[PDB]
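Asks: Could you have a look at this structure, given as structure tokens, before my questions?
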Amino acid sequence: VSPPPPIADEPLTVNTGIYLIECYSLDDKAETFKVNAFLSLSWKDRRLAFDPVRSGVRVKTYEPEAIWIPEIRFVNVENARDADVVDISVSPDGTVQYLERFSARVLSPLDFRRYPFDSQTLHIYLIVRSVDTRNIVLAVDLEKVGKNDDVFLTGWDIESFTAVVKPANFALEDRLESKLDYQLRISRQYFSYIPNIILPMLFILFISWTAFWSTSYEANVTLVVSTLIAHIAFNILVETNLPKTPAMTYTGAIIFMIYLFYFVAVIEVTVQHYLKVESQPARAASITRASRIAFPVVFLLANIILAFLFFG
Amino acid sequence: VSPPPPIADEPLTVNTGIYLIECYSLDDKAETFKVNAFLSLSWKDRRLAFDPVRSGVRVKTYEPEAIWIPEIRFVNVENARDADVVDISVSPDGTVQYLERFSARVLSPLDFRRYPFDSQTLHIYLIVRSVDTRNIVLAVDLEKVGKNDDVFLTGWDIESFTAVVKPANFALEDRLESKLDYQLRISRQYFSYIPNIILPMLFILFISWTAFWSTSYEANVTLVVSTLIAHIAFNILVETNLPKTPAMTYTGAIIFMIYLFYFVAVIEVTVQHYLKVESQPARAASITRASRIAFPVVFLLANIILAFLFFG
Amino acid sequence: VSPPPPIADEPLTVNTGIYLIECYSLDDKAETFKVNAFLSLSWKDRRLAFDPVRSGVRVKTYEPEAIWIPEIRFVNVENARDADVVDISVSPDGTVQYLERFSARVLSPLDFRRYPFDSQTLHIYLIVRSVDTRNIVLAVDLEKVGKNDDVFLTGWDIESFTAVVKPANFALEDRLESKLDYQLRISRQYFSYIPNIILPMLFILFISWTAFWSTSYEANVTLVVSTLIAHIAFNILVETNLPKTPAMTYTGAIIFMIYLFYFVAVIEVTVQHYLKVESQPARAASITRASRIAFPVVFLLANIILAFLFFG
Amino acid sequence: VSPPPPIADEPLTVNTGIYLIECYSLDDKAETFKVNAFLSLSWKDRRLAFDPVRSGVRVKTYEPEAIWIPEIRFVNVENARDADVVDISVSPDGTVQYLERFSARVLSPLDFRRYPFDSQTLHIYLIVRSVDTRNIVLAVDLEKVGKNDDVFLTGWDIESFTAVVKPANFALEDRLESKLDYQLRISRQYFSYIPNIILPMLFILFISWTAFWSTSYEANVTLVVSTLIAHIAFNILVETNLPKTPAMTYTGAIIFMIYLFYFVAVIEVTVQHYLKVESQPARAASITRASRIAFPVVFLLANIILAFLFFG
Amino acid sequence: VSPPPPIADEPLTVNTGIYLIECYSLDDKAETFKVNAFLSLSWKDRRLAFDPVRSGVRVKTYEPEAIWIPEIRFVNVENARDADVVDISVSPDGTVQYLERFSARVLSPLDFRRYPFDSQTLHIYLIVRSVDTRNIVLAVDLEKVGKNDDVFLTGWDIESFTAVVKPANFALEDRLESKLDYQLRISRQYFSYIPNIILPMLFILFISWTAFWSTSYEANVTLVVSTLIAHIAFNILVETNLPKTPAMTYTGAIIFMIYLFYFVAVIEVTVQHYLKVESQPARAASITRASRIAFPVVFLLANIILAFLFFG
Ligand SMILES: [Cl-]
Ligand SMILES: [Cl-]
Ligand SMILES: [Cl-]
Ligand SMILES: [Cl-]
Ligand SMILES: [Cl-]
């Protein structure tokens, strides 16, 4: 109905807190997830005090109407939160307790430089806008922050849910505003990626490499090109389930390296056949004997260099 | 309007009950399903008691307003249920009968270790938050729990729909709460998986193995690599449905084993030709005759071991 | 506001009726469809009786409020109907005319035993719940039941829209309810399925069979395995439409039979080559000549048997 | 709030017009499209006549309430339109000018008999239902019918947007109703289909036909079967971009003809090889040189006949 | 409740301004993106003037009701925005400050002529309609226009967000209207496309070209046709994320040129084999040596010409 009047000069302080109940539906393409949690607020209003002896009660219960409630919004949400008030209580001195359960979809950027073995941080921002007659600042109540024991994401490990206790005050549209930052840290479960993606590609690459122990041109052509087609199919299967990155990643580097190796293998087979046709079998034998050892060693060294470069 | 007054300390007891009508839309990747059921509540309110003889009626009907109604909320739902009140009736002694019809989307984790032949248990949780003046507890009315005989699920068999009688009481956010558990047990129908998945893969594998009765190198290479491409296509088709799992599953183990077998077959085909060209035409014959019997027996033993480990 | 009082015990009778306008969005996977139609109701309420001479009018129009309207609900709908009242009229003797337009999604199971050439029946259930003081029973008004001439379902032929006159009365949750069934019968348009799906598969199978007129092992292997790879794509394309089927269907039987035929053809080619290697060409020639006639005749007989079984 | 008093028992005529603002989301699979436009109405009400000299004002302005406006609805919409009245004005005479802005999703069947080069007409129906005390008929005002210049559809050209002046009066549900038809004619932009679909298929077919200039049986088998596989792979994307509405069409006939040509080419290659084996090379050469000219001529004649038949 | 009365003839002026908070979900196929921003308005209303000295304050606060608010609406939005008022203030002179946070889905065409290396401009249009007694015009307040520092579009770079000062006044439905234009200029991040799309295609094309150093017909046929299949798969992958293009585009021209090159390569291989069969090795060798250099040079020149033509 009206913000509480300042006594002399003090701004109004609202102590916040979020208690997670569920987090689900993490989307890699759209970089969104859905949340479901409690919201708690507490401020000071001297106009709601009462005498317990005359009233005969301890805490009074109000309704959302006929009481002043500060406006709290989330910055990074696609739509306004769907909320319903649970309870409002008033202490004899004037402190008010407010509890509310909501559900919303949050927007948060994701980093995919280390996609198979990466870790992310999800942000939720709370902001309040000062009224004409009063300045409002936010705070953190550590006794109201937590997560449910059964909170789970599909394929992720939840590590912690904390909040930065220092709000950021700045001027926006002729008014002062205060913001809070809630951080959720998670890690990816990478076990299922190994036998599903990594080892089959190695097997296909080795099958392609087995052409260095043969002199039949047609068989080598069949081997290498068919394995290339299989690699293309697997590449689509992999790079169908992640968004368009702006910078270089790890998976892209590995896939490009594999394409390079296939091209070089084709060149080697062509060179061997062309030298054999010109009745120079010794050079062809030397070249294929060298390639047999050259390919795996270079592959291992390049993979080691990339692994150090991205995870070092 | 206001919670009913206690006598000395007796907590308020609310009797619950859910009668399923339609359950459908079970999503494996989203791990959700949609429900449609009745909800029945009953409690005692001495303020509404009346003498039937004076009023001349046995049951009085009230609108949802002007009557205190406990707040019952589901825990694991994406959004608050959309419900409408059907009937409210008041007994002469003050007992109130309540009935509403709702629909909601339920979040429930799933287990995919024994994926083709698994059984699941879907959970539905009720909870009520105690008010400041009065303490509220939940209960189960065993005569108002059931389901329609017309309930159908696409690919599942309904086994039972029960409720755990004893609630769980805990203090959350400085208030006491009570929680109930409703469990729906289902089992998968697995007959259609056999001729659609299992037998075509076995036929493709046998077609691949037929290369041990041939001596031409190009034909063997063609057979093995083309069957590998077919296997890759089938693997993608199968993985279209099953979501990511943080542990080993039966299907993943089988698929990885098949990839390993293809790799070993390619190695054997290469070895035979290399020995043949090296002017040793007897060791090649020995190796081929050995592999003819070695491959099927080892495949059978490995399948038996896997079926023992995962289903025992 | 309050149901009309009975004379002695005679239950209130409500005459129903549905007039279809649009039917669209029939989803096979979800087994749903979307409807848009009218809804006519008519009952008796003697408290609304008036005489025409003193009133000066023949019919009185009422707003939806200030009058008792029974609660009519559909059973198999994802959400309650989105309806808005159109007209309300009152006869001099007490009869009331009701009319409204709605739109909802109807859940209906489907049968895919004869999927290319099947017929389906769709059910819409109407139910009313008795109030504490009066019992309500539904009836059917045949003059207000029908469908529009412009109703269009993509790929389906609408045949009839009728209702079973006798309702089914049962006791649910300590109250009596009456249920009515409206049945929509449709047939599938199968002609487009012939040149899109059926004939190309026969052509590919014949191309595969053409390998019985050649003795080149590599050419036969190429033909048979490449045609198998071609068949797999068609199998995926066909299977990606229908939902999972608990029982055995026509299409699944045909596809499994085709897989078996490909396997037997591979076996025959391998046997021919192995016999030809051992310098016994007479047996190979006899086997090839026998298979040339054996394969098409057995295929035709198996198809005739399957067609007789699944359609008789 | 009542219908205007009847004058000489004459039906009440209203003038209507629609001015398009946005047209978007033309989903051919569901045969729907969303609209966004204005709506103008006008009729006569003697009760609203006011003296301009005494009032001192030119025209009046009324809230939607305390005045009667006829109920106008769209027949082919999924749900009721979302309308918000903009202006209500009444001239010094009895005429009243009405305006509102709405948005809705419209149902309209589409025909794909000439898919690449087809044209469509989209219908929007307006209906008014007579009341128990008056008859209402519709009319079209030419100056209020129009279309915004910025209205765009992805891949379509907009031709015209007119209305049929003549209504359609009929008795439905024992009431008289009038219908107006607003037609929006569009045509598809078909140039991008040539270099994306038409020419690659011709190139692949010619690559297949190149097998009439060689005698190597293995090479011919490889060419023909691999090009068939490529044709299937291309048909995958062709169906990916093609509307998912099964019916008879031009593209389906073209694809079926291509499959038939591939089958005949395989038959010819097999015949040539079989004749060459039996030491009758003259017949094989005659058949080959005849087919070299026979195939393109028959293909061109079949294309001409189909094009004349479907588009003439 | 009533527009402000003019002094003599001055039209009402409303100063506008939009401050972006979040823009996201840029869809190429649907040509849509979602926005979330502030909206600021300011006009003169002398009916609300007061005296600060006698009132004892400096700024009054009002609800959205009991005050006249101009009806500002967007044009190219799928539905009406979801809006909630944040603040309303009144200056003693009469200037009203209005603030509101909204969210909407915007329609805007895109140009795909230079798709890998293109830039786009996104338009937002505001419009107001003059009332029967007053004329309203729009204006731009540059101090209230800006974008948030955390605004991000996945795969795009944001350049600027400005607006045109001059509105476009025109008459629609016999009422004057004023329209503004806010422009958001963005650029595409093209680096990721290089190693994911461009280089693999070059490698596949070179593998195809390697057939000019061999003289085995079967090997050349296998190489060329298998690389063609790989190109078709890559074409499907590229065209997954792209809408229909009314005019010729860069990528379409490149893909068509690649198809043409494959066809010419097949022609060359067939010609070489046919010449070699007729015992004319000299012409075959000359043609092969000529093509070895002819193909890369022509490909490079055609690429340069296309790049100059489209990016001129
Ligand atoms: Cl919010
Ligand atoms: Cl809830
Ligand atoms: Cl309903
Ligand atoms: Cl409507
Ligand atoms: Cl708007």
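What you see of chain A is 47-358, where the numbers are those given in Swiss-Prot.
Method on record in the header is electron microscopy, 2.9 Å.
Including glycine, each Cβ sits where the backbone N, Cα and C put it.
According to Swiss-Prot, the protein has these features:
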MUTAGEN   A:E264 to Q or D  Decreases binding affinity of TBA
MUTAGEN   A:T268 to A  Increases the binding affinity of TBA. Weakens block by Cd(2+)
MUTAGEN   A:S272 to A  Increases the binding affinity of TBA
MUTAGEN   A:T297 to A  Marked gain of function, with a ten-fold shift of the proton dose-response curve towards lower concentrations. Also shows slower apparent rate constants for activation and deactivation. Displays an increased sensitivity to propofol but a decreased sensitivity to desflurane
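Would you situate these features in the structure and describe their surroundings?
Replies: Summarising the environment of A:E264 (mutagenesis position), the number of other Cβ atoms within 10 Å of its Cβ, over all protein chains shown, is 18.
A simple way to gauge crowding: the CB of A:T268 (mutagenesis position) has 22 other CB atoms within 10 angstroms, across all the protein chains here.
Sequence-distant neighbours of A:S272 (mutagenesis position) (same chain, six or more apart, CB under 8 Å from its CB) are absent.
Of all Cβ atoms in the protein chains displayed, 18 besides its own lie within 10 Å of the Cβ of A:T297 (mutagenesis position).
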Asks: Looking at the mutagenesis positions A:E264, A:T268, A:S272, A:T297, which ones have a CB within reach of chain B, meaning under 8 Å Cβ to CB?
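Replies: Listed in sequence order, the mutagenesis positions near chain B are A:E264, A:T268, A:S272.
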Asks: Measuring Cα to Cα, how far is A:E264 (mutagenesis position) from A:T297 (mutagenesis position) in Å?
Replies: 32
Asks: For A:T268 (mutagenesis position) and A:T297 (mutagenesis position), what Cα-Cα distance in Å is obtained after rounding to a whole number?
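Replies: That separation, Cα to Cα, works out to 27 Å.
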